[PDB]
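Right, one structure below, let's go through it.
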Amino acid sequence: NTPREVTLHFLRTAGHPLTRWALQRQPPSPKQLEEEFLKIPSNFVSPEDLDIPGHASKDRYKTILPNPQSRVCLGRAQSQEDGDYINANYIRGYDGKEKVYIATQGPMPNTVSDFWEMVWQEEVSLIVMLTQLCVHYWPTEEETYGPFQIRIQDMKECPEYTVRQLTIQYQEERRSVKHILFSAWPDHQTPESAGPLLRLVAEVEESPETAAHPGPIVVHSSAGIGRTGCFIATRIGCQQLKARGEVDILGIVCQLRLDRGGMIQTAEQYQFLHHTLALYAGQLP
């Protein structure tokens, strides 16, 4: 037994299944949830676990690093660019389905081109952005980012988020990307309430998946783990509730940390998950 095998074994086997009923009517107590959250290992990687020269200039935070086993590598198919590094991980969706999301930090001014390279390479058609009133990496009208031309076709303000219809063109090929900006979500905090979050999840679910093999949904926030983690854990929890009438929230969080260290930052965020999914249960047939 080493520290890492202990970590991996916990994340791989821990679980606390909650029926619709137990979720709505008899959840674990706030104290039980705090103690449970604290037992979940972070699965952060040490800087000694990435061998990527000069990656630090492309990280917003020195301690929040992409796990190499699930890291998104930039193959540079479209650029004369240098190495393969972006702080972003592939995230498994419902039932362990691969590459349903890419959790990444919001672009820094020097990684905007890398972010757009990733959107192209991975055939991303949906971006979910979580923020509070981070750069303006999309254009007002039209901008070129490296080899890519991005144009905004439409901008629609909803009560809780702004939906932008964008296009990305490389050479002859121009793709549609839907962009959803959800504000009023501070880092290390929860949304103001669960309703706006559930309506964000519904907005994502109702987005048209035209592709034969759909790309990953890009979810980002400042660090790419707290608000990013809450969002993705909420969607997966809704999916489990709807398909099976139960949710294993502890398992969901553990599975997300296998994909990217530190997903879901606070016990309060973890408690809000339970609260949010208790509400979603009530919408169910």
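Going by Swiss-Prot, the residues shown for chain A are 65-197, 204-355, listed in order.
This entry, so its header tells us, was determined using X-ray crystallography, 2.4 Å.
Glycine is no exception: its Cβ is also placed from the backbone N, Cα and C atoms.
Taken from Swiss-Prot as is:
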- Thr66 to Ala: Prevents dissociation of bound MAP kinase and enhances their dephosphorylation; when associated with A-93 (MUTAGEN)
- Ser93 to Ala: Prevents dissociation of bound MAP kinase and enhances their dephosphorylation; when associated with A-66 (MUTAGEN)
- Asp257 to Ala: Loss of catalytic activity (MUTAGEN)
- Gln335 to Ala: Reduced catalytic activity (MUTAGEN)
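All features noted in Swiss-Prot, drawn onto the structure.
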residue: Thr66; record: mutagenesis position; contacts (Cβ under 8 Å, 6+ apart): none
residue: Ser93; record: mutagenesis position; contacts (Cβ under 8 Å, 6+ apart): none
residue: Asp257; record: mutagenesis position; contacts (Cβ under 8 Å, 6+ apart): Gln196, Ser291, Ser292, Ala293, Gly296, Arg297, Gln335
One would quote the Cα-Cα distance in Å spanning the 6-residue unmodelled segment from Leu197 to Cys204, in whole numbers, as 10
Cβ neighbour count (within 10 Å, all chains shown) around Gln335 (mutagenesis position) = 20
